[PDB]
Structures are given as structure tokens and as C-alpha cells.
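Only one structure is covered here, and it is reproduced in the block below.
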Amino acid sequence: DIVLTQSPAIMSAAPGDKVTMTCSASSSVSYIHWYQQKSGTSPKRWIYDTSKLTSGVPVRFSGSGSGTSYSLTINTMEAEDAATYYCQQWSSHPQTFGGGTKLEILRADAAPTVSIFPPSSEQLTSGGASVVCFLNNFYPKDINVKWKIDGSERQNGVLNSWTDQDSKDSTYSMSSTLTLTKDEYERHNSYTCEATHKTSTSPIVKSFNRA
Amino acid sequence: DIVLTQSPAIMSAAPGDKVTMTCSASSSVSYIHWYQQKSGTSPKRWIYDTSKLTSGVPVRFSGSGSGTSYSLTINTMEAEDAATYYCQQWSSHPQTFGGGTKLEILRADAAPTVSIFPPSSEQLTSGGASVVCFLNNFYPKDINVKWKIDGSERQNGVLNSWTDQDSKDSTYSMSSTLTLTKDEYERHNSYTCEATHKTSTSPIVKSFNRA
Amino acid sequence: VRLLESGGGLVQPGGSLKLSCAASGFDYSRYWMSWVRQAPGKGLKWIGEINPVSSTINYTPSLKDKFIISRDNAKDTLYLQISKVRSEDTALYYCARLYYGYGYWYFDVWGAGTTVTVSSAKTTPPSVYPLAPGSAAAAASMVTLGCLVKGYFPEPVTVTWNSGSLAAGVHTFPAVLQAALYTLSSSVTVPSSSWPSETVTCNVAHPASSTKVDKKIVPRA
Amino acid sequence: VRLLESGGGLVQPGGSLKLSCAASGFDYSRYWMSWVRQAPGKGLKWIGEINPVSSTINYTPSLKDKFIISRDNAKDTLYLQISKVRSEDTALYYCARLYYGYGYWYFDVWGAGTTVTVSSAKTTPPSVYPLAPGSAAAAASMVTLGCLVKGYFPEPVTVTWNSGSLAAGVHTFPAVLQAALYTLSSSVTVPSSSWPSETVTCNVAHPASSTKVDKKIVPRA
Amino acid sequence: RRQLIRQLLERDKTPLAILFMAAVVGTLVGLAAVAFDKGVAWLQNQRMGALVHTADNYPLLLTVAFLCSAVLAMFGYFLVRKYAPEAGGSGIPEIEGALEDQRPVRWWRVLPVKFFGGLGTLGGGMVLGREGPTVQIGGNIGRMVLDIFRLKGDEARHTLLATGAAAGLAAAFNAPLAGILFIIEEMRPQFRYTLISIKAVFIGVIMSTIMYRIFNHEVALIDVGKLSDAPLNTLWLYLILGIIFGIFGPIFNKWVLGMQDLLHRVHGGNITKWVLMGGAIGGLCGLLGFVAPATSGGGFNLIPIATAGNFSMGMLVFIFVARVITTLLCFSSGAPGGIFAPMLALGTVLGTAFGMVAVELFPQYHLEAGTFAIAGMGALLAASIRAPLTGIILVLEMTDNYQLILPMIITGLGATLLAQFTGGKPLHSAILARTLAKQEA
Amino acid sequence: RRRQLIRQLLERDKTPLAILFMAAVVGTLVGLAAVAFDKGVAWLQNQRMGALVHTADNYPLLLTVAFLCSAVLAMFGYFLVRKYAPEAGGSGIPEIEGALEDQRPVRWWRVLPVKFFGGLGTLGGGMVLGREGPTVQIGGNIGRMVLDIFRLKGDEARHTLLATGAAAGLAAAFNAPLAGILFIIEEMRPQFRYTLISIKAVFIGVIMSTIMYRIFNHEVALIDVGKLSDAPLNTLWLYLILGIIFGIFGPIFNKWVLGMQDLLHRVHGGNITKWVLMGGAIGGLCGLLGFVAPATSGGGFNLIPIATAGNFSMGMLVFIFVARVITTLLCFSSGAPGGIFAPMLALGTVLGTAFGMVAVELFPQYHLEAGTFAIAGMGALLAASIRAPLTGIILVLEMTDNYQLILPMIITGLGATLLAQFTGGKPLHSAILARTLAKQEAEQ
Ligand SMILES: [Br-]
Ligand SMILES: [Br-]
């Protein structure tokens, strides 16, 4: 059955930029459709029958192609277009979707806003301890966090999680969580979370004192 | 507004025989409908538009009329023609039904099987005392009942309650219960119960004594 | 197609209740719906009707906000609200589906019913008493027994003998209201060979007051 | 117009489960319906379609009774049965209503998704702990609080803040699997001139065990 | 030019006398048509009830079925050949003639002969329609009042003969529009101008439908539900279907005619081998209307069933052949009764077939065989009798799936185009032309 | 002549393969043409609604750029008409009717571009006129054009192709394949002498044109009313009564539409400049009204759904009616390009609903829904003013799809034509040829 293959798998571009992704097909398809899946939303019918727009799809968006080649084209892109776009054909049975082009936005820099949180009193009553650390609304996405119990390097059991690009302000965010046995947290005093990022040479340090 | 008045109030006729109920309005009615109601169930549509059988209806039934006089008819009335027939108009707003005409079987005149009962040992334990007369299975329905307390006749504190006709045999029944108070009952002795039916010149006495 | 109206019972004078009719078997739109009540032994009367898009609701020659008819075509249900209830409203209440022939409309298919009782009496469970036959009576071919379900409110009680398995030769007389309480009497006729020897039980439920009761009829010492 | 799929969560490998999608806001006749799945962080794979009179039901090339798509137009509802579940079926299932322009059919209005998790693990409600600032809170213009959502399984959870009345200023990070358990956090940024001066509650909701948990963030004692 | 302005200003002015008379012709055909319908019902009742009488003994019942249709068929053919020869066959071709003033309208004869005689062939359950009886019966009723009211002039005689025919075709299918469209596509003198007032024809059709509804309201002849729609990339399929109907349409004409011949030989023109050959075919049908009823009867009962895709492909091919074989046998044999109804049935059944094959040849078009059944239902009427416009509207008024108008038109036109290019002829004209050239030879 | 008849009957329904093919071409072309025309009127009403946003505040300034816009397009229209093609003013249907009787020339090299672009003008500015006018004339010309450009010979083709073009056009105007054909054979064809117009032909054209119109305007209908309820038999007498009212009013409306043609001629003499200036004056008056009370302007296709659902009050209805009588007379009588069909459907609905409301609260036991009355009356003005009941019936039918209402619709539309007859009214399309034709003789 028809194997649709999508061109850029991931593609950066800054608002203003004219943008084109591609859907190529192993046999001869006609009237392909396109979906826009934003982050943790469901697919939305975006362009259908190769170049008709679903109602209330901004006119910046256009579609075309034929035969084996089909392209969807954002003409002057805008930051809210940050999505993953699927093409889909139903001209031969069974239907079939592309792999999906992921659009990404390029915008000016933005420094992380660090926040540090000590294990909650309720959590310590479970024999656990998690020190948390939100680095929020930075661009670009490359950031290095770093944990210091009373000055010293800790690499043993930390956990990072990053969000995708934001769909309006286009920044990324990230969380870091250190986990300790109850007494094992208690047997210290100064906790620090150090965050190093493009927007500044000297590492951003936030910290809290048990005492 | 429109007042439909059915003419045979209650009525009787033996199985396989001709039955004819009226219905006569105040002003002027066009195309009426007829509903059958068996005791303790949903009214059913039977005849409609001056005279059309509904799917299901035996062909023995039929209507006709004009303006200020209509009628339903059973040609070979049956067992299952036991029910109440209500005419209803809606040639004028607002709609109205008639009072209804109940249809009842005529049968083999029967004398009542009489039972009399002394107050329960449990009831007396609570201060009230009720003596219960069941008159079961009897045609027609006209009947009188009479209580005799210590051979004397008494009229107050008595409750009679007739059933409708029976589906096993088109007979009646009727419970007479006289309720006195434990003190008021213990103080008498001969409690007797007298049924006066069309099938006798002498009433059926059924009684009991406390001694 | 079944029509199932719920929602009746006992209300206090001056009060209000919302009767509720749920539909199955057909497409509940395209059909005008109606409410007809029948007040205990008396002429059926029309309350009102509501067309499928609610654009008209017509009631009977009856004062202002006495009745609110309305319908929810999504859950498939037709409602009727009565407010300022008096005892005129103590009645058996039907929903119906409206159709026609030559175009003079008729009441197509009726629901089972529900009962509204508007009285200031209080719920009260019934006492159940066996009428066993007296020591002054001749043990014949047939032998009449019975229970008396006394002093309950409101209606109804259900009385069945030997769990409905003594189904033949039973009567349950109509209840009678007296001094704000009801009373009725059931009567099974078993044959003389059958009783005491076997166990004739009578079963009363008055669900209005969570009552489930079985009184065994024993002879007389 | 809205489709609301449900009934996923945990299955034993080799086991089976009934997803019910449920529809409303359009005549749920009149449409073919369909299912599609998205295995985590991957593309889209059609499972099967089915017309309005359940006369024609096609599936993806797959085995004898691997899937069973069925629908019942009385309840306005689509169904899906998966059987002998390998770990390829670990995914999000969308139901979607079908349609066309010139004639080549497209997935029109898509549901919301349900998640299926194929594992020998166990359903576990989250523990939810408040992340409020250590008293040394240098309270600038705004103030970041959050709440930690630890040790539940399986995915997903939904964290809104103040029944959602707080939208702008909320991040919720992707979950990380800490050897057979899932953990995540969620940060909220409000005006300092508005907390502690006022209520800020985080409402975690973990549907796989049917649990909502509402933690009020309170400045340290 | 001076004359035209004089005409234009006097356009659409029909003498109040004619208009009133049209009203009574409709009313009359309406009641007549209703009455006729009631009868055929009845006679099929009896046959279904007498088969219960003699419920066991298989071969005994297979006998009382046969002998029943056989007995009514005969009674029909007789009543035809004896008192009114011009009432056999359709009856439409005879009224067509009457508008060209080339056939007499012996109403004092035909009214009772076609009426009671048709009851016969239709009650015994033969494969013929109601239109024949009623369109003719109708026109006659139209003459009857021209005669009984000595109305003078070309206008009335044409106009009333037409409205009567229409009103009749309406009441036959509850098709007020088809009725009128039929007069102005096949009834009216097709080559010289004629003074038939349309406003008049209408008033009549209306009165008659109103009549038909007074008695047969609350239930439609064909009920198919609202079928799906038809995508624009699907249309080419309906052209192809039309083409198949377009090559088969003329062939069915050949037979229908050629069988008229082969069956004459079998009785010479003799009233007795006819009548005995009548109840023989008539009986054959009422027998079949038990061991496989989908091969007998008008055919209005198998449309619903076939459209829903309830038959297998095997049962369809069978039903088809078996029907060609009995429609030819019954109509060609000259029993009273039209060919429309059986032709709608054959078009459905052939349509479904196309539909199934289409459904599993293209799963991407998301088809429902049912729509093909409905584009084909009036395709035979468009390639055998060449009245596409009335067919389209006749289906439309009876299945109410307006969303299929395109398909329907395209199949139906593919039909009349190919019927044209493979030399067939309007089966209703080909029958006048025969019966008219045998009038001079 | 019996001998001759058998010769004819066997040769019946045989239309030369050349005509059939050419009809295919004509439909295809009218189709695209009608589609393109529609696209344009959309656009021009789009600009007007966009330029009213531009100057959003200052009320009197906006009330000015509405008027001045319709005014500027109307003028452009009337000018393009009076200068280059006089015979394109008015509807356009009476002119094709004449061409079939061979009494009016079909100057296609003129009319195609004048009626097309000129109509965009009167229709874009939002005047109370329909599409049929433009398309039925435009269509028939397209039909002549190909008869001319392929120098096809004979009475059959010249009539047949001029016919199918006219039908294709009327269909494409309402997405009504059936009504298009029914119209040709109820009012287009030469009404007194026989004519060799091949019906199969006319069809092939209507089909092609509809297929075209669907390739571009698919997935949305002009009028959507949902499946209304049914009509009980004891309800019918009511629809007769409705027809009668339509029947006394139909001729009257004809008197005015004609007498207004007169009264407005005095106002400009026959002069190109007082016309064009009287043109943008009426045209502007409408584009202004298409803001301060839009239900009194525009074609009318938009108020049908609204009115049918019983969303207007009785008051707003009576207003809407008068206001429309006064603008339809004004726009059509003034001789601006563009039909009177559409506006007539609108007036019929509005009058129908009115009857419907009064009916609904006069008889509760009939369980009416005023919407059906709006639907029976919709094609009633077309049946008393225009005298083409059969096309109206089917025109309504193909656009509102409520076949269960065929009885009512017929009865109303018939009462209409009966009463229009007995009160001496005449087919408004003929009375207009007869005038325009007797004015070609009263100047010799
Ligand atoms: Br014939
Ligand atoms: Br004009």
C-alpha cells in the first residue's frame, strides 16, 4: 500500500520566511490532504483536496502538487504555525499518512527564569526528597543545568524534562529534579541548581538553605 | 368548548352479541377517535377518524356518525372486549374526551361464598380490633351488608370495598371490615355478618363467637 | 416502542414537582408530545403539548405558570413541571405521542403512567395481620384465607401470596382512605386438603416506607 | 460538534479492551466513522472505517480478529476491540468522523484521543506535592509556584490550575518513567501582588485510576 | 408580427368551461383508479388466504395457486377479446393514437372491459403494471364527459382526453408531477401543434391525487430511506451503467415485439386458444408467486429488499433472468396492463448488481450499492420507452432521494443516447406504428 | 395523413449527432460562464463589506461610502447598457423568448460582454435583482455564438441550441437541472406554432452546465431550510386560500412593474445621462439600505431561511414586504440588467410566512408550522405574476427539498394562476415582449 514520505523531517525558519514542506509518494496519488498537529492537541483538517483550505485556516497557508509530488506552503510563516504537519492520501486503498514535517520557529534570544523548590513537608513524611528547579522561557533550547550539594558535584539520580516550543511566544522550558532518601537529604544544608545558557556567560545559580 | 357525553354509563352484554355505545357533543365535531382501557394499564387507540380500525384491532368493532352524534359498535362482542371505551374529539381546540363507557360481561347469576374473620392476635396487641367479612364471587353486583354485634345491628365504623369484574369468571367480590377499639370489642360477643343478594329471599348469615 | 414516565409520588399542598417521561423505540423528534392526566375515577383531561422544536407549547384553559412543558430531544425526554400544587392535581399522569389521519389529531401511543398525590399526610408504613379462619368454622372443600394491610400512606402496596406462586384464586380489594391513612385486605382461596398442612405465606411490600413483610397464616389454637 | 473517545488505560499483554468513542452535535448517522492510532512520538496509522448501516467494515491489513470496529446508532457511539495485545499496540487511539470534497475521503473532525498502555505493571494513583517558594522568597514583580506529580502509572495526567481559570502562565512538563513509574511537574507564574494574598490551587487528574487531587500551594510555615 | 402581439396578450386563457370540466375528469379518474387498486388488493388477498386453507399436501397447494391465477387470467382475456379488443396490451399506445385522431375512444366499451378485465390479470398476480389500465381508463373517462356534455371544439376533445390520461398515470404511482410531464413528453401529438391547455391538465391531476390520497394515505408504494450521496468522482460510474442500459434497452424492445408475434402463432387469433393460453401464463405466474415470488407480481415489493443490498449476487442474476422471462410472457401475450412497473423493477435489480460489483472494485469511492439501484430504476424506462424526463421524475417522486438527481439524470441520459445509437425505438410508438400499419395492410 | 404518421412515429426521438455534441459544448460554456459570473458578484459584495470596515466609525461617513459604492457600480452598469447594448436592459428572458419566434436579433458579440460585466455591476452593488436575467440571456447568446462560430445550418439547431443555452443558464442560476428544462417547455418555446426543439439535446446541455456549477460551488446550497413537517389533508383548503390571495395580487404587481417602466421613462426622456445618473441613484439607494435594513435589499436569498424558520415578528414581516415591493419595482422597472425571479421568490416567502403565522394562531388543532406556508407561497408569485406555475413548483422543489409538501405547493400555485386569470392579469414575460414588440411597429 502507498508509502507517502515527507521531506524535511524537522525544519527551522523565522516568521516572515516563505516556507514549503513536501509529501512524496511511491505510486500515483491525487487529492491529498494535510493535517496540522500542534503540541498535545489532536490532528486538525488543514488543507484538503490538495489546495482547498478548511474553514478559518488563515490564507497564508496554501497547497498544491500532483502525481507523485505534493507540497504544502506557508507564505510568510508566523510563529503560531509551529506544529507538525501530516499529509495523507486516500486515492488508493487503504489510505496512508506521511511521517510528518515538524515546523520550528527561530526567534531572538531569551534568558531562562530559574525557580528552586525544596522538598515539601508532606513529601518528607514518605521517606522521599525531591529538590525541583524550573528554568522557564528561554531560547534557544540548549541549556545545561548542574546540581551542587554543599559545593560538590552531584550526578547521581537527577532527572530533566523539556517542553516543546511554545505556540505563541516560541520559547522552550525545562525542569530538573534531584531525588534523595529522607536522611540523605537531611544530612546537608545548602542546595544549589546552576543553569548555564547562551544568553549569559556566567552561570545562573539559585539556591535554598535547610537551616 | 366541546363536551362529549357517552350515553351507556356502565353496561353489560353476554359474549358473541351486539354492543352499541353513543357519544354526543355540545357544539359540532368532525372525525373522532376511540380508546380502550383495561383496568390498570395504558389507554390504547382503537378507532380513529369517525371509524378506522388501528392495526391489531379485531374487525368486530366499528364506528360512524355526523356532527353531534357518533357511536362505536361490537358485532359479536367477546371475552377480551372487557374494558372502558373513551371517545375523544380534536375537531375543535381544545381537545376533550368523553366520560367513558365501561363495558362489562353479563353472566350466570351467583350467590356469594361468605367468610368472616376475627381480629388477629397481633392486632389486638395494639388496641384496635377489626373483623373482616369477605364476600367472594357473585353476579350481579348489587349487594347489601349488615353487621350484628351481640345480636344488635350497628352502622358506624364500617368500610366496604368492591373489586371490579373478574377475568377468570366475571364475578364480583367485596370486603366489609368493621373496626372497633380493643376495649369496645372485648365488651361484646356475638359478631355476625349478613349478605343480601338477588339470588335469595333470606340473607346469608356468617358469624362467630368470642367464647 | 415503550413510553416510561417516572417522577410522581407524594407532594405537600403548595409545593412542586417535575414529572419526567423517557422515550425509546423511535426517533423522538418529528413528533408532537403530550401530557394527559386522569384524576382518580374521572374523565381523562388534556394538560398540554409541545411541538418538536419547542416553537409552540399549548396548555389547557388553565391559569398562568401552573404547567411548564418542555422537552430535551438529546437525552430523549419530555418534562412537565407543576407548581402551586393543590389536590386537584392528585392524579394519574400520562405522556403520549401525537399523530393523525385526515388531520384531526389523535393520541397515538400512551405511556404506563405515574401517580401524583398531593396531600399533607405523612408517609407511614403498614401493619400486616393474618386473617386465619375461626375455631367456629367447618373445614370444607375450599378454605378462604387473607391478610389485612392496615394504616399506611400513600399508595400503593403490593401484596402477593406465596411469592406469586399461589397465583390462582386471589383477590386484593381496593384500598380505602380514612383519617389520613389507607387500608386494604387480600384474600387467597386454597383447597381444604392444602392448608394448614402446607404453609400459606402472604407478602406485603409498601415501597413508599421501605417495607417488605411476609406474614405466615397459621390456623387457630 | 464533538467526539469524546474513552476506555483505554492498562492492559495485561495478550489481553483485550473495548474503546467507546461517543458523539454529539451532528447527525451521527449520515457519516462513516473511523479509528486511527499514534504510538508515542510517532506518525499516524489508520485502524479501520465503518459506514452508518454497519454494512461495510474495512480494516488495515492485519489478522483474522485483531481489531473489531462496531457502532450502535441508538447511543451515538463508535467501538473498538483489540485482542492478543503485543506492545506495538501501546498507543493513542483517535476516533474521527469521515468526509470528502471531490471524492477522496479525509479524516474530518477528529476526537481527543485515549491512551492504551500494554504492560504487566499496576495502576497507581499519583502522589501530588506542592512546590512553593522557600521563605527566602525575594518576591520580584511575579512569583513562580508549581506542584510535583510523582509515582503514578500509566499515562497521562492533566494538571490545570484553579479549575483552569488560570490559563496564561502555565507550563506542564512531559513525564519521565523512573523504572516502572511516571513523574512530572507543572509551573505557574502569577503577580506577587496576588499571592499569598489569594488562592492558588493545582488540580491534578489521573483518569486511569479515576482520581482528581486538588493541592492548594501554601507559603512555608 | 402584428398577429403575434395579438396572440401573446391572449396567452394562457383557457375557457372557464374546460377548466371546470377538467376538475370533474380528475375527480372521476381518481375515484376510478382508487377503486381499481382496492380490487387488485382484494383478489391477492383471497389467493393468499386460500393457500392457507389447503395448508399441507404440498402438490395440492402448488395446484390451487396455479388454478387460481389461471382462472382469473382467463376471465380477463375473454372479457377482452369478446367485448373490447382495443383494450388488450398497455392501453397507452391506444390513447396516444386518440390524440392524433386515429383510433376511436370506445368508452361505453373499454371502461368496464379494461377495469374488470384488469382486476383479473393483476389480481392473479401477473407481471404487469397499473398504468396501462388507468392511463387508458383515464382517457376514456375523459371522452365520456366530452360526450355526455356535448362539448364542442378541437381544444376540449384534446385537452380533456389528455388530463384524463394524466390524472390516471398519477393516481397509479401518486406521482402528480410525472403525470403531467408524461403528457408533454409522450402523450401529446408529437409532430403538429396541438391546443392542449396545460393549466387544465393540472387541475385534473390535482383532483385525482387528492382523491387517491383520501383513501391510500399513510403508506407509500416504495420506501427506501434516505440513501447516501454521490461524490463527483463517482459520476463516471453512472454513465457506464447508463451505457449498459442503453444497449440492453432496444434488445428488450425487440423481444417484447418479437414475442407478440411468436405468441400469435400459438392461437391464430382464436378467442379460445388465447383464453386458454392466457390462464396458462396467468396461472404460471400465480404459482411462481409462491415457489419464488420475486419472479412474479408487479415488482414493487422487491425494490425495497433489493436496494438494501439484501440479495446475494447469485439471487440477483436469477431474479433478473426469471423476470425478463415473465415480463415478456405476460405483456407480449396481450393481457391488459402496462409495462412501466415491471420495468422499474428490472432496472433496480440490474442496478444493484452493477452496484455490488462497483462496491468491491472501488473501496476508496465509499459506495453503497443502493444508489446504483436507484439510478437504474428509471433507466429501462429511458432506453426501452424513451421517456427519460418522465422516468427521472417518476423515480424521484417515489423514492425521494433528490441528492441523487445527478446520477439519475446521467444514467438515464446515457441510456437514451445509447438506445438511440444502436437503432432502438420508443417502445410506445413502435406499438402504435404496428397496430396502425396493420390498419392499412 | 395516417400513412405519413407511421413514417414519423418510427423516426421519433432521433436527434442528429451534431446537435447533441454541440449542446454539450453550450452547456459546458454557459456553466463556466455562470460560475464565473457568480464568483464576481461574490467578490464585489465582499469589497463593499470590507470597505465599510475600513471606515468603521463616523456613522454619516459610512452611510455615505455604502451609497456611493452601489451608486458607482449601478452607473457603470446602466452606461455599459444604454451605450453598447440597449437590448440587454431589463430581465433578458423576454428578449430570448422573442429570438425563438425570430422577432429579435441575438447580437451576442454585444450582449455577452455587456450583460456579463454590466450585471456584475447592478448585482455587485447589491440591487434587488436576480441572476436568472443575466444567465438566461447570457446562456442563449452563448448558444447563438456556437451556432454562428460553427456555421450550423437549419431551423432545428438555431432553435434547439438557443434553447438549451437558455436552460443551462437558468439551471446554473439555481442549481436546478430539472427547472431549467421545464422552463423551456412552459414558457421559452414558441407558444403558438409547432417547433422542432429536441428535448434530449436541451438535457445534455443542462447536465454539463450543472456538473460545471458543482465542480466549483459544491458543498453549499443557496437555500437550506431543513426537513419541514408534513401537511395533513384537512389543512389543504388553507393553501387554496393562500393561492387566491396570490392570485388577485399577482396581476396587480404586473400593473405596477409595467406602469413604473413608464413613470421612470419620463424622468430621463430616453437620455443616456439622466438614466445613468438615475441609475446610480437607485443603485446607491439599495447599497445603503443593505446596511440600515439589509432585508429590503439584495437578491433575497438570504432572508428565506431566516423568515421560514419563523424568526421574524409579524411586524418585521409586513415591513420587509412593502419595503421590497418598493425596491423590486424600482430596480427592475428602471431597466437595470438582471432578472425578477429571485426577488419574486423572496416576496412569496415573506407573504407566505405572514399567512402562516395568522394561520398558526387561528387554528391550533391543525398543528401547523408557518414554515410550510412560506414554502407553498415561495413559488406562488411566480405562478400569478409570471404565469409559469409548473416551473415554479419544481424550482422551489429542487432548492428546498421538501417533497412531502408537493400537494400544498401545487394547490397554492394553481389557485394563483386561476385567480390571476379571472382578474385579467397577463404572463409578465409576454406582456413585456408585446410591449417591446408593439413599440417596434408604432414608429413607422
Ligand atoms: Br399496447
Ligand atoms: Br425585461
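Shown for chain F, in order and in Swiss-Prot numbering: 17-460.
Heads up, header says this was done by X-ray crystallography, 3.3 Å.
Cβ coordinates are placed from backbone N, Cα and C, and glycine is handled just like the others.
Experimental mutagenesis at this site is recorded by Swiss-Prot as F:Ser107 to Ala, annotated: Uncouples chloride transport from proton transport. Quoted from Swiss-Prot, the note on the mutagenesis of F:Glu148 to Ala or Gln is: Abolishes proton transport, but permits the transit of chloride ions. Abolishes gating, permitting continuous rapid transit of chloride ions; when associated with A-445. Looking at Swiss-Prot, the entry for mutagenesis of F:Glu203 to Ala, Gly, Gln, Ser or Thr says: Abolishes proton transport, and reduces chloride transport. What Swiss-Prot notes for the published mutagenesis of F:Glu203 to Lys or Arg is this: Decreased proton and chloride transport. The note that Swiss-Prot attaches to the published mutagenesis F:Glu203 to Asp or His is: No effect on proton and chloride transport. Per Swiss-Prot, mutagenesis F:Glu203 to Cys, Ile, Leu or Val is noted as: Abolishes proton and chloride transport.
Each residue contributes its Cα atom, and for F:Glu203 (mutagenesis position) and F:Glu148 (mutagenesis position) those atoms are 14 Å apart. A Cβ distance below 6 Å to any atom of ligand 2 is met, among the mutagenesis positions F:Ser107, F:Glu148, F:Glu203, by F:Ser107.
Cα of F:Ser107 (mutagenesis position) to Cα of F:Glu148 (mutagenesis position): a span of 8 Å. With a cut-off of 8 Å between CB atoms and residues at least 6 apart in sequence, the same chain places F:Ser107, F:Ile109, F:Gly185, F:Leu186, F:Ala189, F:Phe190, F:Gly355, F:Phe357, F:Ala358 near F:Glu148 (mutagenesis position), listed in sequence order. Residue with the densest Cβ environment among the mutagenesis positions F:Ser107, F:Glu203: F:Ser107, by other Cβ atoms within 10 Å. In sequence order there is nothing to list: of F:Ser107, F:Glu148, F:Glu203, none of the mutagenesis positions comes within a CB distance under 8 A of chain E.
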